[PDB]
Each structure stands twice: as structure tokens, then as C-alpha cells.
Amino acid sequence: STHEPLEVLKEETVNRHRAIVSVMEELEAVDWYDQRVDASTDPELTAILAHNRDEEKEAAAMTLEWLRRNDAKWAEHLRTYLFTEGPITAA
Amino acid sequence: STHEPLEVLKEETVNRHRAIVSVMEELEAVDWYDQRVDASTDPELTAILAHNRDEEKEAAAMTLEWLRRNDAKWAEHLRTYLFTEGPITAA
Amino acid sequence: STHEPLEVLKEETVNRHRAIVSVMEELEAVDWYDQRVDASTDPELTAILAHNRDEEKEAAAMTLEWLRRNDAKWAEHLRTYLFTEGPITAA
Amino acid sequence: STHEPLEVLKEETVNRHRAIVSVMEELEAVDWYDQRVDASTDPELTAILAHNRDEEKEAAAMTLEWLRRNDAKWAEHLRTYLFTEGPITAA
Amino acid sequence: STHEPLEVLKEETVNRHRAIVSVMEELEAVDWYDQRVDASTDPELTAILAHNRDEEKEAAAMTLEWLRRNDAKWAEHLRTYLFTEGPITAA
Amino acid sequence: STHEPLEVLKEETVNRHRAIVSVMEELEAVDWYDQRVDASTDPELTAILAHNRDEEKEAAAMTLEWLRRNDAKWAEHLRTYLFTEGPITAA
Amino acid sequence: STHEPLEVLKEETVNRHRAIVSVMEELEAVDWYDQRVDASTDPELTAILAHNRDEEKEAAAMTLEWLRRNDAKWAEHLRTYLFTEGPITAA
Amino acid sequence: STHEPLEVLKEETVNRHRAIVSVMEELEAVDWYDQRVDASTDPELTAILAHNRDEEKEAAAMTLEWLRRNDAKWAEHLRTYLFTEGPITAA
Amino acid sequence: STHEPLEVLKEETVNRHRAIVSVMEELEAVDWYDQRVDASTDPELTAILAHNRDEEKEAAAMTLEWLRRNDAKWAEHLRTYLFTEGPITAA
Amino acid sequence: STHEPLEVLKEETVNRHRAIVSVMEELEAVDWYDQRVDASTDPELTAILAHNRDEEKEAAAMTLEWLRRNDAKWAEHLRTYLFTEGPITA
Ligand SMILES: [Ca+2]
Ligand SMILES: [Ca+2]
Ligand SMILES: [Ca+2]
Ligand SMILES: [Ca+2]
Ligand SMILES: [Ca+2]
Ligand SMILES: [Ca+2]
Ligand SMILES: [Ca+2]
Ligand SMILES: [Ca+2]
Ligand SMILES: [Ca+2]
Ligand SMILES: [Ca+2]
Ligand SMILES: [Ca+2]
Ligand SMILES: [Ca+2]
Ligand SMILES: [Ca+2]
Ligand SMILES: [Ca+2]
Ligand SMILES: [Ca+2]
Ligand SMILES: [Ca+2]
Ligand SMILES: [Ca+2]
Ligand SMILES: [Ca+2]
Ligand SMILES: [Ca+2]
Ligand SMILES: [Ca+2]
Ligand SMILES: [Ca+2]
Ligand SMILES: [Ca+2]
Ligand SMILES: [Ca+2]
Ligand SMILES: [Ca+2]
Ligand SMILES: [Ca+2]
Ligand SMILES: [Ca+2]
Ligand SMILES: [Ca+2]
């Protein structure tokens, strides 16, 4: 799953890889859950996909907080733009 | 791109799709850049990959903030875990 | 995301399609989370990966129960083997 | 098919990997068989695809029972929802 | 799933397509099961994978027989080489 | 290529793997040639694609015969259904 | 299978597409076969893979001649280098 | 890459692998270039893609000549069909 | 990430690999951003996608300059065609 | 080949898509060709792979120049860093 050999990567780089790829899979799942919620024709199934959808968002937030704590630039940029107002392209 | 036909998906659901898949590509690039930074043997190349790495994080934070503003659950869970202390699971 | 056109697939068949692909993605996440839990070197991250792992199983269990209720054969074969004793094969 | 090197994965973990991916491929086959049963224009082929479809369901139930016996959380969450008559999201 | 538009493909050609991809998925499962039977360290699981392996072969034989009946050259070449003594390259 | 390391797979299992993936590629080629035969608008090309199509069937039959000779269950199931009459789900 | 809509692709361009991708599948099969011929441990299987290998070469040659006849530049460049002597890097 | 381990493949065979995949990638590019030439709406871009298209054909011819020189059955079949008149299937 | 073993690739060859694949993902990202800018229905998101798009171009320009400095042929061909007028295909 | 429907994509955007994917496939080929030159054991084949490699760079330069002419900020950023001296991050 890593493009470079494990012998040359820093231990922190591999851990962030494990954390980043997790966020990717969680973000991807939220998108697919949400699409199937709109297209679903069974309300009982829609409730399940909607419930798991929101649980993926929670998992994404957790891993993102971990990235924020173990990466200086994630902390800088996340603090710059998240929980703000006005244009997002200037903060 | 979307698993379900666009004619049955909401307009805001497709916008979030565009935002989510973007963050995925942003996170993926951060992971790959960081790995190549560790394995690179050319100092001038390492500087470029490290610079673009941090700009990918910035782009991810921007697109992530947009999701927070256009989805209540994203706002709920991101507020719960981001910028906190103590165990990330105990919250 | 379907091999046959939706203009010819029954309504129930597409709903099961949405549920099955969800179980696959949830089962897939359980496998990958567990692998990272063993390989992770950061306890803080391992705690997150282990928590999200177990909630994905819950999502799989929920979506799988729906399949049991909307397909006579899923109900027959699941009831045959789930929560049995002795060899899984013959019994 | 694993993502982390086997040298760091516990033996008990690799076996669960073998079972999970099997369930995925079996669940996937059910989805594709069922679609091709609806779209097929030859009754003889329809009989075969429908027969093998149900045989994949049987295989999934078997492998899924093995997971129930060799993973605590699978048994906990499967017990909560499988073979229940009330609403799923409230169990 | 198909490469050419469905409007120019004969209805029979599409039925054979549905049969062929099924055989491919069946053959694929037989190989993967067998590889996992050798590597599995849990007998309970090895027994399950071995059972489903042989059940996939049966599904492959059925779907292949349908191809033999709906294609002149499948019947010609299969009857030439299946169930023969001596070198296969000579019959 | 394979899924488990070749140092735990028995010699015979890997040989069958080589045969199975070969058969899959022949079946894959037959399905694609036939589709291009129906959609092609150039007679000289259709003749070539149709000729190579039938040569793939012959290659598949040869490899299948080898599987029959080197696997007891392939021989059992192929003998049951190949070259039969009546509903295929009855033999 | 095509990248641009068929509405704008000339009839002849789509036919060459069918011919080119066929050669690719032919070339791929030759390579796959040759590799398995070296690694196979069963002479009977090796004989089959070697036989089908050379027939894949023939199919590639046939489809390639068709390309030469239906494209002036294929004819120009193929004639320059095929059946020549001396260092190939020399028009 | 390769399907069998490099340590069991003959140097002879790996070189042809490198040559075959190159022809594959060049053939693929010729098809993609030709499609974009038909769909392009900018004459300047169409001229460039058409120019590179013909240069990919030349690269394929060179690599093919190398295959013809380092494989007897390539030399036999390429001579049978290339630069011939009359039906291709009867040559 | 590479096709040939790393122990046979020259050092400068692996660095250029890291640089080339980086440009690929950036070029890919520029295209995807632009497509979403056209399809987006939310002006706030469109501003973000447009902002990151142009910053991806800057990252590509940086990496390309590095390739120009670490490869004599990139420098030769880039100097021939970049920042020119008249028919590109001429020079 | 596109992710969004062609009816919402502007004409000029689809053309840049066609040009970008070409540069992508050409850059990929340069990398793959180069790896096979280092690992090849046949001098004749190496000469061919090395020859096509450098012409693939030429194809990339041509297509890349077209992007520079049909996209303002490609021209701006390429003008900033290409044919420069000293650190690139500056
Ligand atoms: Ca996933
Ligand atoms: Ca989930
Ligand atoms: Ca939770
Ligand atoms: Ca999750
Ligand atoms: Ca920035
Ligand atoms: Ca970016
Ligand atoms: Ca939960
Ligand atoms: Ca499968
Ligand atoms: Ca089956
Ligand atoms: Ca059974
Ligand atoms: Ca099965
Ligand atoms: Ca009850
Ligand atoms: Ca049965
Ligand atoms: Ca193939
Ligand atoms: Ca023959
Ligand atoms: Ca073949
Ligand atoms: Ca050998
Ligand atoms: Ca032949
Ligand atoms: Ca063939
Ligand atoms: Ca390519
Ligand atoms: Ca090329
Ligand atoms: Ca030339
Ligand atoms: Ca990407
Ligand atoms: Ca970047
Ligand atoms: Ca910048
Ligand atoms: Ca090119
Ligand atoms: Ca030239």
C-alpha cells in the first residue's frame, strides 16, 4: 500500500499513511452512503445507510483530530480555515 | 463518477460528492508526497515535494471547511473532536 | 455501478444491490482496520482504528439483517448456519 | 491481498482476513447473479444463475458463521441484529 | 459491463456474455479458495473453503454445459479434448 | 499473481492456478471477440475476429481437459453436466 | 471501452479501435503464456501453454496485417523496420 | 510487472516481456490519440495529437521488429500475413 | 510503484520516477478540478476548486523545472517548443 | 474519460482534458521506458526503448506547449519556474 519501501520511511510517515488512507475510505463511504440514501427505494434500508453514513463522519473527525495532533502543518491549516466565516479562500 | 444516476440525486448531494472526492485526492497526495520526501535522494527535489505537500494540506482544510458549512453532521462531529485534549475516543 | 441496465432490473434487485455493496465495503474496512491495528506503532491511532473497526461490524450486522428480511434464501441459509454448534459444514 | 506485511500481522488476524474477503466475493457474486437473472433472456441460463446464486448465499452463511465463532465483536453485533423482528436502527 | 453498445449486439451474444463472465467468476473463486485452503491455519476454515471450492467447480461445470449447447464451436472443441487419453495437443 | 506466498502453496496448487487464470483469459477473449464481431462494420476484420474467437475456444478446451486430469472434483463435476440433455439443474 | 462518445468518432476510427485493442490482448496473452511456460512444473500443462502461445502470435499477426491495410501510416512504419537487417534504430 | 517471480523466469523471457508491454502501451496510445483527433475541436491540438499518433506507430514497428528477430514463431507468423494480398484468414 | 526491481534501477532514474509520477497526479488533479468547477452549482465550492486548481499548476511547473535540470533531453525538447509562436508541430 | 457529464463541461475544458491526459500518458511512458532501459539485458532492445523514450519527451513538450497557450495560469506558472537558476521553491 506504500509506494516507497518501508526501509526508508520514517515511522511517523507510515502511521500517518495508515491514518490518512483511513480518512480516505471513510470520506469515500460517506459519499456512497449519501448517494444510496437518495436513490434507495426502501425506507428501512435508507435508515441504515443514513445511520452508518453519520457514523463514518464521526470516524473521519476522530482520525482528522489525530492527524492534527501528530502533524504541525495539519494543525496550522486546519486551525486557519475550520470554524470561520466569510470566503474560505482567505482566512 | 457517481454510482447512482445523477437525475435521482439531490443537487446538494452532488456538490458534497464533488467536495468529498476532492478531499480524497488532497489527502492521497499528502500521503504520497510525504513518502517521496523520505525516499528522495536529491535535496532540490525534496524541497519541492515538501512544499507541495503542505499546500495539499491547505487545500484539504479549505474543502473540509466547506463540508462543515454545508452538512450539519459534519459540523457536529468535527466540532466534537477537533482541537481537543485527552483521549480522542473519550468524547 | 451495475452490470445490467437499471431499465431491466427489478426494484427489489437494485435495493439488494445497494445493501450488498455496503456490506462489502464495511467488511473490507473491518479487514483493513484490523491489519492496521496489528501494524500500527502509535497507541493513540490504534485506539481509534480499533474503535472504528468494531462499529463497522455493527454496520455490517445491521445491513446484513436487512438482507435476511428481504430475501427468502438469505433467511434460509443464515438461519441454517448462524449460531450453530459442531462442524459448520455438514450441520 | 493484505496491506501490511505479514511479518507484523498476527496469525489469528490473517485467518480472519481469508474469511472476510471470501464473504466479500460471495456477497459480490450474489449481487451479480441476481442482476443477470433479471436481465437474462434465456430461461435455461436463468435457472443456472439462480441456482448458483443461492449456493453463494449458502457459502456466505457458512463463512459468516466461522467469523461469528472466531471474533468477539462479530458475535456481539451479529447477535444484536440478526434474527430480530423489530426495527433495525433501534436494536 | 459490455464494450460495445447493447443495441448492436445480438440478444444471444449478450446471453453468452452473461454466461462467460459467470464462468470466469466461478473459475476465479475456485483458484482463490484453493490458495487459501493451503495457507489457512484454522482447520474449521479450511474445511469451509474446501467445501465452497468444490461447489464453485460444480457451478462452473453447469454454466459451461450451457455454453456448449448455445455455441457450435464450444461443443466442437469441448468434445475434442474433454475426456480423452493421451497427449492433449494431439486430439 | 497469487494471493498467498508461493512458499506455503503446494506445487500442484500453483500449476492449477496457472491453468485457471489461462482459462479465464480465453473465456474473457471469447466474450470480447464475439462482441466485436457483432459490432464490427468491416468484413475483413470480422472474419479475423471470428477466426481467433474460435481458436480461443479450442485453447480453453485443451486447458480444461488438463484440469480434469489433475483434479478429482473437476473430473467429477464436468462428467456430470457436460454432454447431457434435459434441464441442466437436474443432472 | 472508448474515451470519446461514438457520435463523433468516424466509422473507420472505431473499427481500428476494435483491431488495436485486440492486438493488445493478443500481445498480453503471449507474454502471460511465455512466463507460465517457464514457471510451470507439469510438462503436459507447459505443452498446452506453449501451443496456445504461438497461436496468439498468429492472431496478432493477422490483426496487424489488417491494420496495415486500413491505415497508411501503419503501412509506412511497419514497412520501414519489419524484415530488415542491421541496427533497428536506422530508417 | 511480471506474474511469475523473476527468479524462475529466464532472462530470455523477461526481455520479451519488456518489449511486449511496450508495444502494448504504444498500440494503446495510437488508439487513444486517434479517438481524440476525431473529437478534438481545436485544430492546433488535433495537429499535435495526430503527429504523436504517427510517431507511436513507428515506435511499435521498431519494437515489433526486435520481437521478430528474437522469437521464431513471431518471425514465422509475421511473415505469413504481413505484406500480403487477398483474404487474411486464407494466407 | 516501479515496474523493475529497485536494485537494478539507477539512482537518478528513481528520482525522476518520483518527479514524473508527481507531475502526473498534479496534471490529473488540474483536469479534475476544472471539470468540477464547470459542474459545481455552489459558488463557494467553485472558488475553492478554482483556487486549488491554479495552485496545482504551480506545483506541476516546479516539478517540471526540476526535470528540466536533471535530464538533458527534457531540457532540449522543452527549450524547443516552450514559449514559442507559430505552428507547434513545425519546430 | 470524463467524470462530469459532457453537457456541463465547456468546450475549452474538454480540449484541455484531451491535452492533459495525453501529457499524463506521455510522461508515464517516459518513466516506464527509462526503467526498462536500466533493467534491460539486450543492447538492441535498450537502444529502441531509449530512442522512443526521448521522443516521448518531445511529444510531452509539444502537448505541454499547447496547454501553455490555451490556459492563462499554465503560462504564468511555467514562465515563473522554467529555464530558471537557483532554488526552485523561490
Ligand atoms: Ca472502501
Ligand atoms: Ca460504515
Ligand atoms: Ca461512534
Ligand atoms: Ca469507518
Ligand atoms: Ca496555498
Ligand atoms: Ca491539490
Ligand atoms: Ca454505532
Ligand atoms: Ca470475484
Ligand atoms: Ca457460485
Ligand atoms: Ca451447498
Ligand atoms: Ca463461492
Ligand atoms: Ca424472535
Ligand atoms: Ca449444489
Ligand atoms: Ca486478457
Ligand atoms: Ca489449432
Ligand atoms: Ca489463448
Ligand atoms: Ca523453469
Ligand atoms: Ca491459428
Ligand atoms: Ca486470441
Ligand atoms: Ca499507457
Ligand atoms: Ca511510446
Ligand atoms: Ca520519428
Ligand atoms: Ca490522484
Ligand atoms: Ca500537488
Ligand atoms: Ca502557491
Ligand atoms: Ca506519445
Ligand atoms: Ca520528432
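The first residue you see is number 1, and the count goes up from there.
Structure method, as recorded: X-ray crystallography, 3.0 Å.
Backbone N, Cα and C define each Cβ position, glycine as well.
One entry in Swiss-Prot concerns the mutagenesis experiment F:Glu25 to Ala (Swiss-Prot position 31). Its note says: Altered oligomeric state in solution (decamers, tetramers and dimers), partial liganding of metal at this site. Increased ferroxidase activity, alone and encapsulated. For F:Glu25 (mutagenesis position), other Cβ atoms within 10 Å of its Cβ number 22. Secondary structure at F:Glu25 (mutagenesis position), taken from DSSP and collapsed to helix, strand or coil, is helix.
Counting only same-chain residues six or more apart in sequence, none has a Cβ lying under 8 angstroms from the Cβ of F:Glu28 (mutagenesis position). Residues or ranges marked as Ca(2+) binding site by Swiss-Prot: F:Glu25, F:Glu28.
Note: F:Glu26 (mutagenesis position) has non-local neighbours F:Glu56, F:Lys57, F:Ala59, F:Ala60, F:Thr63, i.e. same-chain residues 6+ apart with C-beta under 8 A of its own C-beta. Where Swiss-Prot documents F:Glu26 to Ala (Swiss-Prot position 32) as a mutagenesis experiment, the accompanying text is: Forms decamers in the absence of Fe(2+), no bound metal ions, 40% ferroxidase activity.
One mutagenesis experiment named in Swiss-Prot is F:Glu28 to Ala (Swiss-Prot position 34), and its note says Altered oligomeric state in solution (decamers and dimers), no metal ligand at this site. Increased ferroxidase activity, alone and encapsulated.
Swiss-Prot gives this note for the published mutagenesis F:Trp32 to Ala or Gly (Swiss-Prot position 38): Less stable oligomerization, cannot obtain crystals. Increased ferroxidase activity, alone and encapsulated. In this structure, F:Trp32 (mutagenesis position) is part of a helix by DSSP.
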Q) Between F:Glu25 (mutagenesis position) and F:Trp32 (mutagenesis position), what is the CA-CA distance rounded to a whole number of Å? A) 10
Q) Within 10 angstroms of the C-beta of F:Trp32 (mutagenesis position), what count of other C-beta atoms is obtained when all protein chains are considered? A) 23
Q: List those mutagenesis positions among F:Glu25, F:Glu26, F:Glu28, F:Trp32 whose Cβ lies under 8 Å from any Cβ of chain E, in sequence order, or write 'none' if there are none.
A: F:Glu28, F:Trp32
Q.
Out of the mutagenesis positions I have (F:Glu25, F:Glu28, F:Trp32), which ones have their Cβ sitting under 6 Å from ligand 14?
A. F:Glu25, F:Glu28
